[PDB]
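**Student:** Quick one: this structure, given as structure tokens, is what I'll be asking you about.
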Amino acid sequence: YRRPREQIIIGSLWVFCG
Amino acid sequence: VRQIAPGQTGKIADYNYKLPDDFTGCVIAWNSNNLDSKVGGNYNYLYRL
Amino acid sequence: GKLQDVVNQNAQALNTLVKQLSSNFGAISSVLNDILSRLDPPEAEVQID
Ligand SMILES: *[C@@H]1O[C@H](CO)[C@@H](O[C@@H]2O[C@H](CO)[C@@H](O)[C@H](O)[C@H]2NC(C)=O)[C@H](O)[C@H]1NC(C)=O
């Protein structure tokens, strides 16, 4: 999935979803 | 090994492990022929095609 | 002519505004669907931006 920028400060927006 | 990078396109980079465009972090790579390869061929590794 | 200029200038500003959608602004195309249907996602954003 794609996560909002508000919840992630340094990391990439995309998260594990497999 | 050159194709495990953000923005790359191809067989493995799109069917096995796609990194994000804004990927943050590092990619590690080192030679493993002298341990991961055996006489007669090693068939313990599979990749989606 | 005083009242006609206001009508003319106001409509001329809208025609210029709409005609700015047919320019490339240094990109490869003006139609946005062409960029999204011809290039891969990683290099599509730079053309869109
Ligand atoms: C978590 O478990 C559920 C329940 O099995 C999984 O949901 C199934 O997902 C498959 C493929 O995505 C579907 O074909 C099924 O119809 C879903 N429901 C069931 C009851 O099997 C879900 O995919 C699992 N998620 C993870 C991340 O493992």
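Here chain C follows Swiss-Prot, giving residues 946-994 in order.
Backbone N, Cα and C define each Cβ position, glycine as well.
Feature table excerpt (Swiss-Prot):
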- C:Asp950 to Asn: In strain: Delta/B.1.617.2, Mu/B.1.621 (VARIANT)
- C:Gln954 to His: In strain: Omicron/BA.1, Omicron/BA.2, Omicron/BA.2.12.1, Omicron/BA.2.75, Omicron/BA.4, Omicron/BA.5, Omicron/BQ.1.1, Omicron/XBB.1.5, Omicron/EG.5.1 (VARIANT)
- C:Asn969 to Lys: In strain: Omicron/BA.1, Omicron/BA.2, Omicron/BA.2.12.1, Omicron/BA.2.75, Omicron/BA.4, Omicron/BA.5, Omicron/BQ.1.1, Omicron/XBB.1.5, Omicron/EG.5.1 (VARIANT)
- C:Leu981 to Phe: In strain: Omicron/BA.1 (VARIANT)
- C:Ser982 to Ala: In strain: Alpha/B.1.1.7 (VARIANT)
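Explain the structural surroundings of these features, please.
**Tutor:** Counting only residues at least six positions away in the same chain, no Cβ atom sits under 8 Å from the Cβ of C:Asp950 (variant position).
Neighbours of C:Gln954 (variant position), defined as other CB atoms within 10 A of its CB across all chains, total 9.
Note on C:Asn969 (variant position): other Cβ atoms within 10 Å of its Cβ, all shown chains, come to 9.
The Cβ of C:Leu981 (variant position) lies under 8 Å from the Cβ of C:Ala989, C:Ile993, each of these being in the same chain and 6 or more residues away along the sequence.
DSSP gives C:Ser982 (variant position) a coil state; it is part of no helix or strand. For C:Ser982 (variant position), no same-chain residue 6+ apart in sequence has a C-beta under 8 angstroms from its C-beta.
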**Student:** Any idea what the Cα distance is from C:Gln954 (variant position) over to C:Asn969 (variant position), rounded to a whole Å?
**Tutor:** 25
**Student:** Could you find out if DSSP has C:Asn969 (variant position) as helix, strand or coil?
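**Tutor:** Its secondary structure by DSSP: coil.
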